[PDB]
Amino acid sequence: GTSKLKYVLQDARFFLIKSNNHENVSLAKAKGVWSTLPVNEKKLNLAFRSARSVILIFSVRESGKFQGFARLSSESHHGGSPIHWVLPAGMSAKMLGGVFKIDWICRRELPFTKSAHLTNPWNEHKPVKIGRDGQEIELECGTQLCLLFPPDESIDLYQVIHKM
Ligand SMILES: CNc1nc(Cl)nc2c1ncn2[C@@H]1CCCCO1
């Protein structure tokens with residue numbers, strides 16, 4: 001069903017996450033972690049304290065799709081297990097040092113063609129697929145985008161709900 005998903009998305013904030021490569025999104029799905037550039041890291045840390053749920057919606061650049069979405073379960077933290085990110089042209093591990101823990105809500109893909117009817121008020125009502133890494137998505141647009149994804153029947157949202 002969709003009832004527990006709607007409960008998790010209640011009063012959530014949504015952020016677009018753009019990755020330069022598929023390898024880091026696969027690593028993120030396997031390990032439950034994400035790292036971003038310092039400007040977005042500060043934005044996400046502020047949002048984590050302010051909202052019942054912060055939702056990251058992932059899109060690999062040039063893929064024409066979203067690769068899934070996840071809930072932040074922690075603020076960023078330094079040290080800890082070193083994540084072996086594949087680094088873009090000039091993106092040292094120092095610029096990705098903060099690690100957020102995340103709980104995946106959906107690991108299924110959604111092609112951009114299926115979201116063409118959704119526009120983001122916080123990006124000049126451009127289609128929601130358009131936006132820079134870290135772009136915030138307004139509540140109503142973000143909720144409807146997350147409901148567009150195929151159900152991920154391998155995920156049990158019971159444990160996610162207890163962390164709210
Ligand atoms: C493990 N996290 C990341 N992995 C990769 Cl490949 N790229 C990233 C990541 N976080 C931010 N970016 C941005 C996307 C816009 C252009 C500069 O890079």
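Along the chain as shown, residues are numbered 1 onward.
According to its header, this structure was worked out by X-ray crystallography, 1.7 Å.
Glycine is no exception: its Cβ is also placed from the backbone N, Cα and C atoms.
Some features that Swiss-Prot has for this protein:
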- 12-149: domain 'YTH' (DOMAIN)
- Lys18, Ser19, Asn20, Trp34, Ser35, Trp85, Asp133: RNA binding site (BINDING)
- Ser19 to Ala (Swiss-Prot position 362): Does not affect ability to influence alternative splice site selection (MUTAGEN)
- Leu37 to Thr (Swiss-Prot position 380): Reduced binding to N6-methyladenosine (m6A)-containing RNAs (MUTAGEN)
- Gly68 to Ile (Swiss-Prot position 411): Abolishes RNA-binding and ability to influence alternative splice site selection (MUTAGEN)
- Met95 to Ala (Swiss-Prot position 438): Reduced binding to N6-methyladenosine (m6A)-containing RNAs (MUTAGEN)
- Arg132 to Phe (Swiss-Prot position 475): Reduced binding affinity for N6-methyladenosine (m6A)-containing RNAs by 9-fold (MUTAGEN)
- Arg132 to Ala (Swiss-Prot position 475): Reduced binding affinity for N6-methyladenosine (m6A)-containing RNAs by 100-fold (MUTAGEN)
Check your understanding: Out of the mutagenesis positions listed (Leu37, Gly68, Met95, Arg132), which are within 10 Å of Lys18 (RNA binding site), Cα to Cα?
Key -> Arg132
**Study point:** Residues among the recorded positions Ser19, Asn20, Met95 that border ligand 1 - Cβ under 6 angstroms, in sequence order
**Key:** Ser19, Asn20
Practice item. Could you state the whole-number distance in Å separating the C-alpha atoms of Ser35 (RNA binding site) and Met95 (mutagenesis position)? Key: 9
Revision key, fill the gap. Across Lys18, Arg132, listed as recorded positions, the smallest other-CB tally within 10 A is for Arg132
Review point. Looking at the recorded positions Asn20, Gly68, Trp85, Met95, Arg132, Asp133, which ones sit with their CA no more than 10 Å from the CA of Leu37 (mutagenesis position)?
Key: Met95, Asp133
Review point. When the Cα-Cα distance from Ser19 (mutagenesis position) is computed for each of the recorded positions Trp34, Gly68, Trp85, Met95, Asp133, which gives the smallest value?
Key: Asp133
Review point. Helix, strand, coil residue numbers for the domain 'YTH' (12-149) per DSSP?
Key: 44 helix, 40 strand, 54 coil
Check your understanding: What is the total of other Cβ atoms whose distance to the Cβ of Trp85 (RNA binding site) is within 10 Å?
Key -> 19
Review point. Which residues in the same chain, at least 6 apart in sequence, have a Cβ under 8 Å from the Cβ of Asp133 (RNA binding site)?
Key: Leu16, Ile17, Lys18, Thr36, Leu37, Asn40
Check your understanding: If you take the centroid of the Cβ atoms of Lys18, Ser19, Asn20, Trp34, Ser35, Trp85, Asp133, the listed RNA site, which other residues of that chain have their Cβ within 8 Å of it?
Key -> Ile17, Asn24, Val25, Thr36, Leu96
